[PDB]
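What follows is a short report on a single structure.
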Amino acid sequence: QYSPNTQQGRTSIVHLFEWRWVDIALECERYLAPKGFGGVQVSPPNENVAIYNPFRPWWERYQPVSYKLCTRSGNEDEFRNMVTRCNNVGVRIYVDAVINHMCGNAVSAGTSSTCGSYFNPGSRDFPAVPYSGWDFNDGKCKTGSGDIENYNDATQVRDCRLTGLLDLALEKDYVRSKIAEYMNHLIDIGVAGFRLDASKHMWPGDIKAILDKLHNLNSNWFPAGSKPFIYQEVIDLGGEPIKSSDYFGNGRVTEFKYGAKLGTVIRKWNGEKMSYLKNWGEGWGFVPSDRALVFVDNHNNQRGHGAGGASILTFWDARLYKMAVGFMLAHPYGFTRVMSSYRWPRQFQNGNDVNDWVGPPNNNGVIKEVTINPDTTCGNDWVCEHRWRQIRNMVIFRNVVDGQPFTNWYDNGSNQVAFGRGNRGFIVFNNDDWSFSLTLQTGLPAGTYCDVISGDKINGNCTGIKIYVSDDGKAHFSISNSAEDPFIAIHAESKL
Ligand SMILES: OC[C@H]1O[C@H](O[C@H]2[C@H](O)[C@@H](O)[C@@H](O[C@H]3[C@H](O)[C@@H](O)[C@@H](O[C@H]4[C@H](O)[C@@H](O)[C@@H](O[C@H]5[C@H](O)[C@@H](O)[C@@H](O[C@H]6[C@H](O)[C@@H](O)[C@@H](O)O[C@@H]6CO)O[C@@H]5CO)O[C@@H]4CO)O[C@@H]3CO)O[C@@H]2CO)[C@H](O)[C@@H](O)[C@@H]1O
Ligand SMILES: OC[C@H]1O[C@H](O[C@H]2[C@H](O)[C@@H](O)[C@@H](O[C@H]3[C@H](O)[C@@H](O)[C@@H](O[C@H]4[C@H](O)[C@@H](O)[C@@H](O[C@H]5[C@H](O)[C@@H](O)[C@@H](O[C@H]6[C@H](O)[C@@H](O)[C@@H](O)O[C@@H]6CO)O[C@@H]5CO)O[C@@H]4CO)O[C@@H]3CO)O[C@@H]2CO)[C@H](O)[C@@H](O)[C@@H]1O
Ligand SMILES: OC[C@H]1O[C@H](O[C@H]2[C@H](O)[C@@H](O)[C@@H](O[C@H]3[C@H](O)[C@@H](O)[C@@H](O[C@H]4[C@H](O)[C@@H](O)[C@@H](O)O[C@@H]4CO)O[C@@H]3CO)O[C@@H]2CO)[C@H](O)[C@@H](O)[C@@H]1O
Ligand SMILES: OC[C@H]1O[C@H](O[C@H]2[C@H](O)[C@@H](O)[C@@H](O[C@H]3[C@H](O)[C@@H](O)[C@@H](O[C@H]4[C@H](O)[C@@H](O)[C@@H](O)O[C@@H]4CO)O[C@@H]3CO)O[C@@H]2CO)[C@H](O)[C@@H](O)[C@@H]1O
Ligand SMILES: OC[C@H]1O[C@H](O[C@H]2[C@H](O)[C@@H](O)[C@@H](O)O[C@@H]2CO)[C@H](O)[C@@H](O)[C@@H]1O
Ligand SMILES: [Ca+2]
Ligand SMILES: [Cl-]
């Protein structure tokens, strides 16, 4: 469960948040495969509640109605078409599996669902699965409200209703089997693994019982005996009784300390300084690197949901954001997920975004096409961070330096730092309020190297900054503190 099952040499996945299956299928062939991406986390592919108050929020997809593959992203044929075409060019699909719960206990009964399935939350009836009253934890939960009241109590976090969401009785073999039937349906279509949503609200043993029932990956694309990649969403910032290490037996865990600490460092809040990143990783209290799924922001905390707080960097803070993502993608700790978002009319009232609910770009609920502009950016309000040159070239950086040790670290005692990855890549940052001009040891073979942050290598030429490494591995680096991108990166495959 710990290995992502990407094609060898492909080291990241991208969360194509709320994209449609047809758009993802095309993106695999025209972009993700040629640019060396490892895979795509898709939004939950199972039927959810169509919520109209407010109007079709992104988070209606975390309120399941059934396990039919029938959503605003597409129907089952399009989902299958996507996974096949993506696997056919060597780009994996990972499913956001919402398996802790069904919809909100207060949603109205009816057919307001993305496949029109009937469901009745008051009476606990989900006949399209089918689930009924004795498939939820109403009788297990001990809180007064029936919802989770106190996170210092590990048992109610598991058996009670996360913000009112009907809590599946994951102890029963029937519920475990119905979930496993859904997941095996996905696996045989060809998915490489799963994000387990709200894993902190499931017992590690119940998760295990579910995964024990799963097939091996589809043997047309994966070697025989491959198991699905598992990363569990556990928000563990410390000080709670539940520890993400309690989930290491099922697979990797999301490491939410990563983005919170890195964002604090890059914003230079709280006295933090990039020079402190010299022991980045477990030295900062993070989970072991082989159990970490890392990311700068995710779909929740880029909009104030979940956790991570004010320090989280997002596409809204683009200049610092590219630096954070670049550092993450260059540093060997963890398996990297890159966020890919859409813009929404973010409108802060008292420090709260009253439109943090707004769903994907849409006309009357029908999700807009991801259009591709002539400059390879996206139209229709898809941000497409994974197409930003500085991010995409760092995804390639991580591929190129895969397996090389962290080495040749430099810092100025403040916010000017550099480090290499064996003899295959080297990266230099200036986050101080003055300029950086220094000759550094790069660990690279002598030559002329395109900076892949400011430009590209294209047939014997660089379109941006050139870096000249001497026979002793030293090279001069010049970064003004007013630089648009105040960092430079070079690697073995940007060498002329
Ligand atoms: O056909 C007409 C029919 O309509 C209703 O039944 C339908 C129901 O509304 C609908 O949800 C679905 O039923 C599903 C059910 O939703 C699922 O939960 C699933 O049920 C299985 C269950 O989850 C398993 O735990 C297992 O049940 C065990 C129980 O754990 C035991 O307690 C014991 O049950 C007896 C119980 O002790 C007594 O208190 C008493 O209430 O009677 C119970 C019957 O013995 O033994 C069973 C062992 O079966 O196994 C369940 C079945 O696999 O799967 C159901 C089937 O889809 O579809 C229902 C049928 O349409 C309405 O409730 C019915 O009265 C009516 O006949
Ligand atoms: O039904 C009546 C009901 O109304 C209210 O609740 C509704 C709510 O207002 C509405 O926004 C929506 O809820 C959304 C939710 O806003 C979304 O954020 C989203 O949450 C899902 C999320 O995408 C998942 O990644 C996942 O995040 C969970 C974590 O897994 C949890 O561990 C937990 O994080 C806590 C963390 O564990 C702690 O360390 C600490 O940091 O506190 C954190 C609290 O954030 O919560 C996040 C939530 O983001 O799990 C989510 C489920 O998949 O999707 C939700 C569903 O659409 O729907 C609500 C119910 O309809 C009102 O709150 C209720 O009291 C009332 O009963
Ligand atoms: O879009 C702008 C703002 O909208 C969001 O909050 C809105 C809701 O989307 C609206 O629907 C409305 O909410 C009302 C609701 O319309 C009203 O029916 C009533 O809800 C009842 C419910 O119908 C009833 O069945 C039962 O469930 O009890 C509910 C009340 O407890 O009351 C709701 C408000 O209390 O108004 C709000 C506020 O504008 C969006 O999330 C906002 O951030 C956004 O600014
Ligand atoms: O009542 C629920 C309906 O659910 C399904 O809807 C149908 C529509 O009724 C058809 O009209 C059509 O939808 C069109 C849509 O009308 C058209 O504007 C355009 O929608 C998007 C487009 O997909 C997208 O690429 C974006 O860029 O722009 C447009 C929005 O501005 O194209 C849609 C077709 O792709 O087809 C859907 C379903 O395919 C259901 O099938 C209906 O039975 C039902 O009425
Ligand atoms: O392991 C699956 C199982 O976990 C829980 O049982 C726990 C209980 O919560 C602990 O407090 C103690 O009793 O040990 C048990 C095993 O770890 C859930 O209660 C149960 O429903 C679930 O299946
Ligand atoms: Ca639970
Ligand atoms: Cl996540």
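Since chain A takes its numbers from Swiss-Prot, the residues it shows come out as 16-511.
Cβ from N, Cα, C; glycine included.
If you draw a 10 Å sphere around the CB of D212 (mutagenesis position), it holds 20 other CB atoms from the protein chains shown. Swiss-Prot lists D212 with the feature active site, nucleophile, giving a curator's inference as the kind of evidence.
Annotation for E248 (mutagenesis position): spatial neighbours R210, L211, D212, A213, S214, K215, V268, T269, criterion Cβ-Cβ under 8 Å with sequence separation of six or more. Taken from Swiss-Prot, the feature active site, proton donor applies to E248.
Summarising the environment of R173 (Ca(2+) binding site), the number of other Cβ atoms within 10 Å of its Cβ, over all protein chains shown, is 23. The feature Ca(2+) binding site is assigned by Swiss-Prot to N115, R173, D182, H216.
For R352 (mutagenesis position), other Cβ atoms within 10 Å of its Cβ number 24. The DSSP secondary structure for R352 (mutagenesis position) is strand. Under the heading chloride binding site, Swiss-Prot lists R210, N313, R352, citing experimental evidence as support.
Quoted from Swiss-Prot, the note attached to the mutagenesis of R210 to A or Q states: Abolishes chloride binding; strongly reduces activity. A 10 Å cutoff on Cβ-Cβ distances gives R210 (mutagenesis position) a total of 24 other Cβ atoms nearby, all chains included.
Among the mutagenesis entries in Swiss-Prot is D212 to A or N, noted as: Abolishes activity.
Here the residue is the original one, while Swiss-Prot reports the published mutagenesis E248 to A or Q with the comment Reduces activity.
Long-range Cβ neighbours of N313 (mutagenesis position) (same chain, at least 6 residues apart, Cβ-Cβ under 8 Å): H30, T269, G274, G321, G323, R352, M354. One entry in Swiss-Prot concerns the mutagenesis experiment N313 to S. Its note says: Reduces affinity for chloride; reduces activity.
What Swiss-Prot notes for the published mutagenesis of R352 to A is this: Abolishes chloride binding; has only slight effect on activity.
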* Can you give the largest Cα to Cα distance in Å, as a whole number, for the residues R210, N313, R352 that bind chloride in the record? -> 12
* Structure fact -> Near chloride: residues not in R210, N313, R352 with Cβ within 8 Å of the site Cβ centroid are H30, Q56, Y246, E248, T269, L308, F310, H314, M354
* Can you tell me which of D182, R210, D212, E248, our recorded positions, come within under 6 Å of ligand 2 at the Cβ? => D212, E248
* Structure fact -> Taking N115, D182, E248 as the recorded positions, the residues having C-beta under 6 A from ligand 6 are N115, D182
* Asked: Sorted by position, what residues of the same chain at least six away from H216 (Ca(2+) binding site) have a C-beta under 8 A from it?
  -> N115, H116, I163, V172, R173, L177, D182
* Asked: Relative to ligand 7, which of the recorded positions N115, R173, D182, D212, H216, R352 have a Cβ found under 6 Å from one of its atoms?
  -> none
* To do: Starting from the Ca(2+) site formed by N115, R173, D182, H216, give every other residue of that chain whose CB sits within 8 Å of the mean position of their CB atoms, in sequence order.
  => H116, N152, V172, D174, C175, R176, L177, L183, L185, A213, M217
